[PDB]
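Data first, discussion second: the structure below is written as structure tokens.
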Amino acid sequence: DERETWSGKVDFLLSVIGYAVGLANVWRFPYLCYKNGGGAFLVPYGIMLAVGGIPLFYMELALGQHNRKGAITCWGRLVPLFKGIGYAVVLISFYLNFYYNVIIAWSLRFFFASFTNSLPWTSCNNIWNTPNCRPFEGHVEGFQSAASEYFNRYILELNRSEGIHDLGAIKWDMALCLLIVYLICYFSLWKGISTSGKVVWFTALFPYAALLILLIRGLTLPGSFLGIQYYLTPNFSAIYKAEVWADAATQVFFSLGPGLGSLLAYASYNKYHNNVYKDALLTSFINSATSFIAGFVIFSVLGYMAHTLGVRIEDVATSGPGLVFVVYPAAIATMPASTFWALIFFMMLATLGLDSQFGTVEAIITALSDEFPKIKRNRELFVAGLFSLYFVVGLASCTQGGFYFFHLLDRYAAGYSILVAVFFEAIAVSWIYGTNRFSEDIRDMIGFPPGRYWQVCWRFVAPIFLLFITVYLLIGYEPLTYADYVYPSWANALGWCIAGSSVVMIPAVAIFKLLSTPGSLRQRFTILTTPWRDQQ
Amino acid sequence: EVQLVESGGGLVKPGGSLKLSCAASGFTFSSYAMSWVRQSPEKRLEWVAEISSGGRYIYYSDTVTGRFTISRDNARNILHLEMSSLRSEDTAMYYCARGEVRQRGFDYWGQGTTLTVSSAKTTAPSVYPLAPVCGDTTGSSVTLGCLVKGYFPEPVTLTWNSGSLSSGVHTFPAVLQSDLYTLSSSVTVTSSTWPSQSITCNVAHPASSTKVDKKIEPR
Amino acid sequence: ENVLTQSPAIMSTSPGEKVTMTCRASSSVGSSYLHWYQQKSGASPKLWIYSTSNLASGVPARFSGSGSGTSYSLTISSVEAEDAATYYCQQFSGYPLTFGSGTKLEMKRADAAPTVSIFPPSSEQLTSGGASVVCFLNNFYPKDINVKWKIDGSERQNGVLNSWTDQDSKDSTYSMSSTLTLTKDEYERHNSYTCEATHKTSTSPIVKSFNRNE
Ligand SMILES: CC(C)CCC[C@@H](C)[C@H]1CC[C@H]2[C@@H]3CC=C4C[C@@H](OC(=O)CCC(=O)O)CC[C@]4(C)[C@H]3CC[C@]12C
Ligand SMILES: CCCCCCCCCCO[C@@H]1O[C@H](CO)[C@@H](O[C@H]2O[C@H](CO)[C@@H](O)[C@H](O)[C@H]2O)[C@H](O)[C@H]1O
Ligand SMILES: CC(C)CCC[C@@H](C)[C@H]1CC[C@H]2[C@@H]3CC=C4C[C@@H](O)CC[C@]4(C)[C@H]3CC[C@]12C
Ligand SMILES: O=C(O)[C@H]1CCCN(CCC=C(c2ccccc2)c2ccccc2)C1
Ligand SMILES: O=C(O)[C@H]1CCCN(CCC=C(c2ccccc2)c2ccccc2)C1
Ligand SMILES: [Cl-]
Ligand code: NA
Ligand code: NA
């Protein structure tokens, strides 16, 4: 009954800020601004943030603090018919650690590779290089940059793989890096939040030291201002386009990461009367703020490339891992004191990742430890078995075709599943549990009910929000493709099973928990729609 | 436009039980916590019980827990306070106050209902007219009185000439002395208007079905 | 339980002057949760100040609030007669919710001697076994009056009911009733009944009296 609590209030805020400030704060937001009308993109971004993202961010934090249990225990206590939401969501974050962790290992592999005087991705005259290597980025696909060839042909060895069927040799230098990542995640997550809330002081604050000196370094190169122009010069024609509204909606939802049961988990350890509303507004601003700061860090360097290095802007203004692993390191290698900037850049990448992966793992631990007392007792043993499974199957992403394994999980394992889970999460709290019961819960904690704005957003805007994102995400679906390679038809189907394995437990647990409860039909529904609190 | 009206409330023997009701109006009752604040006869305010908007969160005073039950009828818009095992320390006026936001206090208060816990019995008063002394005619303004002695419980209403003598009248609060109240009122008026015109004190005590007029006559 | 006590308990100021009153908590209260209530005589409380400083709907601007931790205060810039009331502070941060001891604000006024009227027992009370002599002491200031009953010259100290009125809202004055109760056998066995009032406005007491013959 007596639940642990944060050693300090900063432990909670830094570990929430940590979970929310990840890699997509640096490798997508700045791109979407350059792509969708510069500073004008801040309007649909800010609106979807205000009506879509923030209301869902606030809702899960208050749910966790109020119900004081992990993901699967809490959703059963809110609407027993929808107890499957907890299982789907703990499975989604279970799959997420089968691939997302490799990006932290990539950053660490580049970190250990940076312990030199001439960074190895500069020139085109190496073993791994091809005749079609060129110094910097181009727009012709057959002719790659030196940093692109270094990543694909030395770090990844992706060229030695003929697709998903051919993973090939296991690259043991990266199995080592993934192990260092999982070891770091362990001795920070095994003693619970007493140690977790302290490790997150380094990992959640270091990106701000790294952003600060890279912002200074970045803003003092020739052509630095030209980059800020591409970043922000407004073109309000974008606002009218329905894509950029769905681009803003999608980015705001993903960057806050609500509904995975990890914000819920962190908040479950709060004191019942903590001002969760204040906390939600503060940490969420710090998240979107960091993305704005980061865009200057990235595009100051981008304009320096275009000005003094002679590259077309659209050839280097990219998103995803391509930006942080080939484009930005290519610019670093041209500036004075290059190996210093690479070191703190890749450490920024890794410390940006550990934070958010702490949350996804904690969501699993807290949800299981709060439903199965067997697990709650033997935790540090249980998370060793968790991270040992993570490492073993993780070896698939350390093989030569390991990027093909990564790409498949990235577009199936969790993307569509989490949108469905959170869609049912919105309807559970607002339409079955009721905004009445929820707003009254918030009043008991923080002293006042949430205004009707938050109530209309939870009840009406958020379902439409999540559908808007999902519809435009399905309109853009095509069978899986990476570069010239097209995935076999069986690999596409297997991706849908991973997407369905989680979501299927909304109705599976429903019909099971429905059939196994006594009474007539209406009796069964009201039994499984009366919350746990209303029965105690 | 918000109105809170407290109902119920009266005289109870110790150990007895009574239910108080507050009829709310002028706002959506269903989204506002409500509380019962009581005020002792020594005028000190004491919070009793808070019930949340949906009735799912309830808090009680220690002085009162175990014996009182607070509840809402959010359909009919009535607040209730079931009381039991009453002791004399529960004697107070009971207020129905709306307080949903803790950071803003109690927006509105009802006008109160009065509970008395005693083992003393109801007693109608003796209303005595108080006429001036005989040798006192040598004066400019004359002062009349009316003595309401030995009644229980409160309240009593005292008016003069059915309420048309509002000026120059002092009606003193009642004092409890050994299980009975005594109250008195004085009205002063010009010598021309009395005994020429008529002055009478009208006393009502609904607890004992007493309506009594006593007219002031010289001696 | 968080005990809030206020000072002064009763307080007289003349209209126009500044009025400051304090509310102290046995244990600290957050600024968001301390409120103030005004209650005029015979009426319900009205929310007056919420969250330390914020005036409620209809509260005139001469009112203000300040404080933090365990020390808060209400201040009337220039007081008015309509501000005469009793002010209660209240904390809303911890259950049980507690109200303050209260501060009665009363109006200062020129001194004024009472008007004393003596009243013998009525014809009706004497038919039953009782006799009550009533002394009215009307329209004086300040509030402290001191009655004294004498029966044929000797001070009589038991069987008395004193009642004070609230401060009159017209002339800011006080009145007081005093009733001495005897048996008819007791009353009809003495001659002179005197009622002496001792007030600040005079060293010598004001004396009204009657003899049983008339
Ligand atoms: C570009 C970087 C530097 C910052 C991005 C801007 C956002 C952090 C700002 C801009 C719009 C703001 C939102 C716009 C509207 C409001 C409504 C406001 O809601 C209410 O007052 C609710 C009514 C009630 O409580 O009764 C609360 C803050 C919020 C969500 C704001 C929170 C912070 C937002 C998202
Ligand atoms: C926290 C504990 C620290 C050490 C323990 C774990 C570190 C894991 C890093 C993986 O090791 C990689 O193996 C390559 C095998 O050689 C290294 O050399 C490669 O990189 C050098 C770059 O100068 C070249 O000179 C070498 O020839 C080339 O082989 C490469 O750098 C290194 O990253
Ligand atoms: C790179 C430059 C432009 C940005 C610098 C921003 C830094 C200094 C800001 C960004 C996030 C801020 C943190 C946000 C959260 C809190 C919680 C608060 O209770 C203690 C301070 C603390 C920990 C802040 C410290 C200062 C901070 C780290
Ligand atoms: O790196 C980053 O920016 C961070 C941003 C904050 C959240 N974390 C991990 C949560 C990952 C989610 C997610 C969870 C809940 C809601 C929305 C998204 C996810 C889902 C599908 C695919 C990939 C990731 C990634
Ligand atoms: O950039 C890349 O190569 C990959 C690298 C790893 C992370 N993945 C995120 C995929 C998830 C998205 C999404 C991101 C960008 C565009 C479209 C969709 C999402 C967003 C919101 C909700 C659910 C899923 C993008
Ligand atoms: Cl963002
Ligand atoms: Na983010
Ligand atoms: Na992070």
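Chain A is numbered as in Swiss-Prot; the shown residues are, in order, 25-161, 203-601.
This deposition comes from X-ray crystallography, 2.9 Å.
Placed from the backbone N, Cα and C atoms, the Cβ positions cover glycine too.
Some features that Swiss-Prot has for this protein:
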type    : residues                             : note
BINDING : A:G42, A:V45, A:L417, A:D420, A:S421 : Na(+) 1 binding site
BINDING : A:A44, A:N49, A:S320, A:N352         : Na(+) 2 binding site
MUTAGEN : A:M72 to F                           : 3-fold increase in sensitivity to cocaine inhibition of transport
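Known features from Swiss-Prot, placed on the structure.
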residue	record	Cβ neighbours (10 Å)
A:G42	Na(+) 1 binding site	29
A:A44	Na(+) 2 binding site	25
A:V45	Na(+) 1 binding site	28
A:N49	Na(+) 2 binding site	24
A:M72	mutagenesis position	24
A:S320	Na(+) 2 binding site	23
A:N352	Na(+) 2 binding site	23
A:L417	Na(+) 1 binding site	29
A:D420	Na(+) 1 binding site	26
A:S421	Na(+) 1 binding site	24
Subject >> Spatial neighbour of A:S421 (Na(+) 1 binding site) that is closest, considering only the recorded positions A:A44, A:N49, A:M72, A:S320, A:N352 and their CA atoms >> reply: A:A44
Original post:
What is the separation, in Å, between the Cα atoms of A:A44 (Na(+) 2 binding site) and A:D420 (Na(+) 1 binding site)?
Top reply: 8
Subject >> Residues among the binding-site residues A:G42, A:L417, A:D420, A:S421 that border ligand 6 - Cβ under 6 angstroms, in sequence order >> reply: none
**OP:** Go through the binding-site residues A:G42, A:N49, A:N352, A:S421 and pull out the ones with a Cβ less than 6 angstroms from some atom of ligand 1.
**Re:** none
Original post:
Those binding-site residues, A:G42, A:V45, A:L417, A:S421: which ones have a Cβ sitting under 6 Å from ligand 2?
Top reply: none
Original post:
If you measure A:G42 (Na(+) 1 binding site) to A:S320 (Na(+) 2 binding site) at Cα, how many Å is it?
Top reply: 12
Original post:
Using Cα coordinates, what distance in whole Å links A:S320 (Na(+) 2 binding site) and A:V45 (Na(+) 1 binding site)?
Top reply: 8
**OP:** Compute the mean position of the Cβ atoms of A:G42, A:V45, A:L417, A:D420, A:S421, which form the recorded Na(+) 1 site, and then list in sequence order the other residues of that chain whose Cβ is within 8 Å of it.
**Re:** A:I41, A:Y43, A:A44, A:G46, A:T268, A:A269, A:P272, A:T416, A:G418, A:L419, A:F423
Original post:
Considering only the recorded positions A:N49, A:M72, A:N352, which fall within 10 Å of A:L417 (Na(+) 1 binding site) when distances are taken between Cα atoms?
Top reply: A:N49
**OP:** Using the recorded Na(+) 2 site (A:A44, A:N49, A:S320, A:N352) as reference, state which further residues of the same chain have their Cβ within 8 Å of the centre of those residues' Cβ atoms, listed in sequence order.
**Re:** A:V45, A:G46, A:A48, A:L321, A:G322, A:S353, A:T355, A:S356
Original post:
How long is the line from the C-alpha of A:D420 (Na(+) 1 binding site) to the C-alpha of A:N49 (Na(+) 2 binding site), rounded to the nearest angstrom?
Top reply: 13
Original post:
Rounded to a whole number, how many Å is the Cα of A:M72 (mutagenesis position) away from the Cα of A:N352 (Na(+) 2 binding site)?
Top reply: 15
Original post:
Which recorded positions from the set A:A44, A:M72, A:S320, A:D420 come near ligand 8, judged by a Cβ under 6 Å from any of its atoms?
Top reply: A:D420
**OP:** Could you check what DSSP calls A:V45 (Na(+) 1 binding site) once collapsed to helix, strand or coil?
**Re:** coil
